[PDB]
Each structure stands twice: as C-alpha cells, then as structure tokens.
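The block underneath contains the structure these notes are about, expressed in structure tokens.
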Amino acid sequence: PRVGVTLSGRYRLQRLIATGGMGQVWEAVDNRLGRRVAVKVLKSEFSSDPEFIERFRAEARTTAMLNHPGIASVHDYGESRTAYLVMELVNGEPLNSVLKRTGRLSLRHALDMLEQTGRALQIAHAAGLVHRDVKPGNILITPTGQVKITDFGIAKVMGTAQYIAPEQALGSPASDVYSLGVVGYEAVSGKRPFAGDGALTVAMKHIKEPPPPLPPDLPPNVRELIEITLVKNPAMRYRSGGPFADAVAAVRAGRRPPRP
Amino acid sequence: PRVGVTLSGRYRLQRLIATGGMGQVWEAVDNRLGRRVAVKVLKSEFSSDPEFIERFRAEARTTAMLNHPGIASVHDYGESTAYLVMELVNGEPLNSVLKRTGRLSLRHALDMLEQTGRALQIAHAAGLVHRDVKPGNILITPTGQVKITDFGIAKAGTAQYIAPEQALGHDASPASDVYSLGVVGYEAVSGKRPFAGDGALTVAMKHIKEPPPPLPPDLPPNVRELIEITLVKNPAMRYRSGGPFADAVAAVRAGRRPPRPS
Ligand SMILES: CC(C)CC(CC(C)C)O[C@@H]1O[C@H](CO)[C@@H](O[C@H]2O[C@@H](CO)[C@@H](O)[C@H](O)[C@@H]2O)[C@H](O)[C@H]1O
Ligand SMILES: NS(=O)(=O)c1ccc(-c2ncc(Cl)c(Nc3cc(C4CC4)[nH]n3)n2)s1
Ligand SMILES: NS(=O)(=O)c1ccc(-c2ncc(Cl)c(Nc3cc(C4CC4)[nH]n3)n2)s1
C-alpha cells in the first residue's frame, strides 16, 4: 500500500517504518481512538497467496497471547484484501543499527539488554511458544534503554543463518536461548562467532564447528555464560529464556552463571 | 449488556468482573485474536444518552493515549451499545485486598505507592489528571504488580479520597492525584482512612479544613513524614506529579527521609 491508505476505514497509514521478512511496518493513526500505532501489512505479492496469509494470521494470534513490556504488543488484526496486524508503536531503533554505529555495548548495557530479552522471551516460552528468529533486527531499543521483542513471524537466507540454532539448521525454547547467546556474543565483543561469505557456511559452522573464543578483556563469568548457551546439544543449555535471564542476573551481581 | 452476547460478532462477554459508574467491566474473549480480554461496556441505562456516550468516548481516547505496564492497556473501541476492549489483568482491587488484610506491611504499602506514582506520572507527563485515584481503581496482581484503571472523569466515591483544591472546584492538577494517593498511603499503613463521617459533604469539608489525625507511633518517622507532606492542603507545597512522589517513596524505601517537594 501507499501513504494515504485508510485500512478498514480506521487505520490511515502515514510513514513506512521498515520492510521486514514478509510484511511492511507502518507508522499509522487509529481514527476511532485517535492514537498513533504501528501497522504490519503483507507485501502486495504475498497478500494474494493463502500460505502467506495463514502464516501472517499465526503471527497475530501468537503475539496476542503475550503480555510483557518487553514484547511489542498487538491490539488488532484485520483484512481490507490487505491483511494487516495493528500493534503498539515503539519509538526505538533496532539493535541492528545500534551495533553498526557502536560496534559493541558496555558490560552493563549488554547484560541489561540480555536479561531484558530473556525476561521477555520467558513470557513466550511459558505459553509453549518458540520465537525461532532471535536477532538484533528483531530487538528494538528505545532511547530510555528499553528492549522490545518484535517479529514472531516464524514462531512454532543469511539473516536467520547468522544466529540459527544447530538443531534448526539440521531440520525448541532452548533454540531462542542459543540465538540470544549469539546476539550476546556480538553485543559484548563487536564481531559474530561464525562468519563466512555464504549463508550455508555460517549455518554449517553452527553445527560441526565449535564457537571461536571471546576476547580476554571480557570477565570469566560473562565468557562462561556465552559458552553454556552456545552448546550443540539442546539439553546441555538453558531450557528457557527465564533460567538464562536468571543466569545473566548472577553475572551482573558478580556471581558465576549456574548449570541448567 | 447480558452474559453470552458476542460484541460486533467478535467479543464474547463471559463474566461480569465489576460495575463502575458509567459502565461494566467484563471478562471476555476476542474470537479473532483468540485471547481473553477485558471489555468495558456502557450501562444499558446510559447506552443511548449523548452526554454519557461522549464521556465514554473520551475515557476510551484518554486511556489509549497511555502506554505503560502500570496502566491497563486499550486494544480496541466499538459500538455493537459502546464497548472498550482492554488488557485482561489477573488482579484484585486494593479496595478488597485491604478489606481482608486490614493494613498492608510497610514493605508492600511503599512498593504499591511507588508503582502507582510511576504509572500516574505517564498521565501527568501527557498533561492529564486522573481525578479519581482510590483503592478500587488500583489493581494488585498475585506477583504484586499495580495496574491503574478508570480514566472516566480524567481532565487535561471521590469524597473519601478527594483533594482539598478539587473539593473547592479548582482546576485539576497532578498534585491532586498525589494527595489522593497519600490518602491511599495513609489507609494502607494505618488500616483506616484519615477523614470519616456519614455524608460526603462532611468528608469533603474535612479534606479542606480538618488536619489528618496522627499516624500510629509504631510506624517509622520517615514513613509518617512522607504521608504528612503529601496530605498538605496547598497543592503548591506538595509533590508536583507521580514521578516526584515515587522518588520520595524510593528514598523512604532506602531508609532515608523523604525529600522536600520542588
Ligand atoms: C506489594 C503489593 C503489590 C501488594 C502485595 C499484596 C499483599 C496482600 C501482600 O503483593 C505482594 O507483593 C510482593 C512484592 O512485589 C510479592 O513478592 C515478590 O516480590 C518480588 C519483588 O522483587 C520478588 O522479590 C519475589 O517474586 C517476591 O515473592 C508477592 O508475591 C505479592 O503477593
Ligand atoms: N518487525 S520487523 O520487521 O522486525 C522491524 C524492523 C524494524 C522495525 C522498526 N524500526 C524502527 C521503529 Cl521506530 C519501529 N517501530 C515499531 C515497530 C513495531 C512493531 C510492529 C513491528 N512497533 N513499533 N520499528 S520493526
Ligand atoms: N475500572 S473499574 O471500574 O475501576 C474496576 C473495578 C474493578 C476491576 C477489576 N477487578 C478485578 C479484576 Cl481481575 C479486574 N481485571 C481487569 C479489569 C480490566 C479493565 C478495566 C481495566 N483489566 N483487567 N478488574 S476494574
């Protein structure tokens, strides 16, 4: 769609915020409530296909099950036909753009935003859900330092391949924990663990190859925590975002990260 | 607005949670998103009156304007009778909590006071005054989270918690909400409201002229001071907003004296 488009005679679009996996994120107005909201609309070509509509209907129902200030909230879902998902409008920048300008984040910043993400993901984990795509691009950062987990689009290309779980790369809530570890690694050092020219290389590295060592400037408790999340076996790592967030909180207090 | 009823063919009303002044609070189901929501429906008596319809539309718009975990979120607004789709909170009004407990422990009372201050500061920063802060409007979850509700009489029942200036027909200000919260604070720590009597006029006149009765000597002085400052009759000599109030509570929690309002 374009700027002047009023979805179902209520949601008048304004600015195009981003262009995600299958849908476009839009800055919009609710004519009934008179408030600014974010609207996710399916791309012109995907709006015609029923496999892309039933994948988008799933994102709506999944996100609406979650209630946490660390999860971009869902208000509505409609079809005008253009399938749209009405959400909480967040004044933030993705961790994608943050780490591009800053390289890495300070020990205080990284561990605050890691626990924030774990406490956010545990809400999704306790409901029996798995995000399946935890990456800086799906983590929004407001100027007040608040994390907002977005895009549950594939909840059960090189983008997902850079932080993919080894079991997923082969064919669970431990996977979101794993991915967040890879996210943590990049945020604490300023360079991803597995890196290559292609997507299939980075994904194959995640299975057979062991993660490269972290810089020695990093404390032992932070180093250990990244290594417990980055194990090939999904049993040898934290079964959910919560036990992980609990282990992040220990490293924040000066303590060691526990064994799951 | 009867039980079974499915609003706009989407929101099935299940259980009447509460009955306010303008409308009813219902535990409902969003058949579209497949989630359990709370629906505020206009009382059938007022459902067709234009004065109440505008008052309900304003409440819908005011609440939707606020985004904070300590305030119950707005999802949708419709007219099937007007209805307001909101976040479903598994909580209990401070009203009923205090009826069972009598008085909250200093640790709990100060935690609920801080949370309410922080939540109201969002509305105050937006330039809105709640105008009806009372224990019945403060939801408490089993995890101990405060959820602020009912912006029905908010400006850009009341009697027991009304601010002196608010009783004197003065313009609304965030300091008025600060006073009302101090009345909730006085009640939470002592198990008794400061001003009493049959008839609202007496209670309202007590908020204007009568000084609040002394708090139990069993209480810490840092706590007693915080309540005493918030209950000043002059809003200029009181905490400006929910934020400054919450900061003074944070100082008391840390075992310090509350800072003097700016
Ligand atoms: C303070 C208000 C909201 C009123 C109070 C109700 C009254 C009737 C007793 O609610 C209690 O609040 C405390 C403090 O948050 C909770 O403990 C947890 O507090 C946490 C806060 O840090 C954690 O330490 C831990 O989960 C505690 O158990 C209780 O589970 C909850 O029942
Ligand atoms: N979802 S995505 O495609 O990963 C994605 C990529 C980039 C996104 C982005 N960037 C900047 C801002 Cl200011 C923003 N605001 C939002 C977004 C949302 C929710 C509806 C998705 N609420 N507020 N969003 S969102
Ligand atoms: N708003 S009121 O009339 O003061 C009022 C009095 C009592 C209320 C109450 N009691 C128990 C529960 Cl479990 C509950 N849950 C809610 C309610 C909402 C909607 C209204 C914001 N979300 N979750 N609400 S609400």
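Note that chain A is numbered according to Swiss-Prot, with residues 3-82, 89-164, 177-191, 195-283 shown in order.
Structure method, as recorded: X-ray crystallography, 2.9 Å.
Quick reminder: no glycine exception, Cβ is built from N, Cα and C everywhere.
Feature list (source: Swiss-Prot):
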ACT_SITE  A:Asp141  active site, proton acceptor
BINDING   A:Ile19, A:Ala20, A:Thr21, A:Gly22, A:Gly23, A:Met24, A:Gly25, A:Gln26, A:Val27, A:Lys42  ATP binding site
MUTAGEN   A:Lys42 to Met  Lack of autophosphorylation
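Checking the recorded positions A:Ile19, A:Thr21, A:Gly25, A:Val27, A:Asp141 for a CB within less than 6 Å of any atom of ligand 2 leaves A:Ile19, A:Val27, listed in sequence order. For the binding-site residues A:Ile19, A:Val27, the greatest number of Cβ atoms within 10 Å around a candidate Cβ is found at A:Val27. If you take the C-beta of A:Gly25 (ATP binding site) and look for same-chain residues 6 or more apart in sequence within under 8 angstroms, you find A:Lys42, A:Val43, A:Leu44, A:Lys45, A:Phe48, A:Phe58, A:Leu93, A:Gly161. Across the fold, the C-alpha of A:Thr21 (ATP binding site) and the C-alpha of the residue listed as 'active site, proton acceptor' stand 16 Å from each other.
Taking the C-alpha positions, the distance from A:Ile19 (ATP binding site) to A:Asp141 (active site, proton acceptor) comes to 20 Å. The two recorded residues, A:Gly23 (ATP binding site) and A:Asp141 (active site, proton acceptor), have Cα atoms 11 Å apart. A straight line from the CA of A:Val27 (ATP binding site) to the CA of the residue listed as 'active site, proton acceptor' spans 17 Å. A:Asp141 (active site, proton acceptor) falls within neither a helix nor a strand when secondary structure is assigned with DSSP, and so counts as coil. Annotated ATP site A:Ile19, A:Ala20, A:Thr21, A:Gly22, A:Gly23, A:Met24, A:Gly25, A:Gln26, A:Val27, A:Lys42; additional same-chain residues within 8 Å of its Cβ mean position, judged by their own Cβ, are A:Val43. Taking the Cβ of A:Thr21 (ATP binding site) as centre and 10 Å as the limit, one finds 10 other Cβ atoms among all the protein chains shown. Under the DSSP three-state reduction, A:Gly23 (ATP binding site) is assigned to coil, being neither helix nor strand.
Separation across the 12-residue hole in the deposited chain, A:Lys164 to A:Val177, is 19 Å (Cα atoms). There are 27 other CB atoms within 10 A of the CB of A:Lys42 (mutagenesis position), with all protein chains counted.
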